[PDB]
Amino acid sequence: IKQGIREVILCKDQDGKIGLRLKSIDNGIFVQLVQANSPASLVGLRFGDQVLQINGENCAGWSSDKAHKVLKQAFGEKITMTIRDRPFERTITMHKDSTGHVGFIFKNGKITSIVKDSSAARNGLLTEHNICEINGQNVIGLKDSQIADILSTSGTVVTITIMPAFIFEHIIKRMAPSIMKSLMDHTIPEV
Ligand SMILES: O=C(Nc1ccccc1)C1CC1
């Protein structure tokens, strides 16, 4: 989670798409879905990003519908967005013990127990937080076995990005869980 705003230049693909769905949250606008292999994923837009501006116009108080109408109405040449980094999220770094544990329990993305003497404990990991990202990779919609797989496959150091469930549940509403499994971008970024 970087401090401060950045700017991104987007460009519609052949099909006039950018691979984004936006959601109005507390009078701002937030990224709900990034489509795999899209302009939005190429430029490094991420779930939970706040969009301040589109083409220099402020986003404050827009409908989802309004934000999506703008992205459509804009010319494809150059869409500039002003983006604040995943403001509802926090990243926590942990280290696995020799038994390959960082020391929490989760169910459906949502952390539900911290284990005594664990790294998760030492690091102050919280329950009632949904897991958004593991080691820079979005894992929203993946099944618990697959997250467990990712954590089990990771090195010693594990980096987790997490969002308070109540905010997480507000963002993902109006999106059926198979889009999230099948469509949300779950790839390591390109270089
Ligand atoms: O940062 C957040 N939660 C959190 C904080 C500390 C440890 C673990 C999680 C919420 C505001 C976005």
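Residue numbering for chain A follows Swiss-Prot; the residues present correspond to positions 108-298, in that order.
Determined via X-ray crystallography, 1.8 Å.
Note that Cβ sites are derived from N, Cα and C of the backbone, with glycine treated the same way.
Database features (Swiss-Prot):
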{"type": "DOMAIN", "residues": "114-193", "note": "domain 'PDZ 1'"}
{"type": "DOMAIN", "residues": "198-273", "note": "domain 'PDZ 2'"}
{"type": "MUTAGEN", "residues": "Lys214 to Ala", "note": "Disruption of the cooperative binding of C-terminal peptides from FZD7 and phosphatidylinositol-4,5-bisphosphate. Impaired interaction with FZD7 and disruption of the cooperative binding of C-terminal peptides from FZD7 and phosphatidylinositol-4,5-bisphosphate; when associated with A-250"}
{"type": "MUTAGEN", "residues": "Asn215 to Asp", "note": "Disruption of the cooperative binding of C-terminal peptides from FZD7 and phosphatidylinositol-4,5-bisphosphate"}
{"type": "MUTAGEN", "residues": "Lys250 to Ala", "note": "Disruption of the cooperative binding of C-terminal peptides from FZD7 and phosphatidylinositol-4,5-bisphosphate. Impaired interaction with FZD7 and disruption of the cooperative binding of C-terminal peptides from FZD7 and phosphatidylinositol-4,5-bisphosphate; when associated with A-214"}
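For the domain 'PDZ 1' (114-193), the DSSP-based tally of helix, strand and coil residues reads 14 helix, 31 strand, 35 coil. Rounded to a whole value, the Cα-Cα separation of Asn215 (mutagenesis position) and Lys250 (mutagenesis position) is 7 Å. For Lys250 (mutagenesis position) paired with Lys214 (mutagenesis position), the C-alpha to C-alpha distance reads 9 Å. Least crowded of the mutagenesis positions (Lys214, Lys250), judged by neighbouring Cβ atoms within 10 Å of its own Cβ: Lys214. Counting residues per DSSP class in helix, strand and coil order gives 17 helix, 30 strand, 29 coil for the domain 'PDZ 2' (198-273). Using a 10 Å radius centred on the Cβ of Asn215 (mutagenesis position) and all shown protein chains, the other Cβ atoms total 12.
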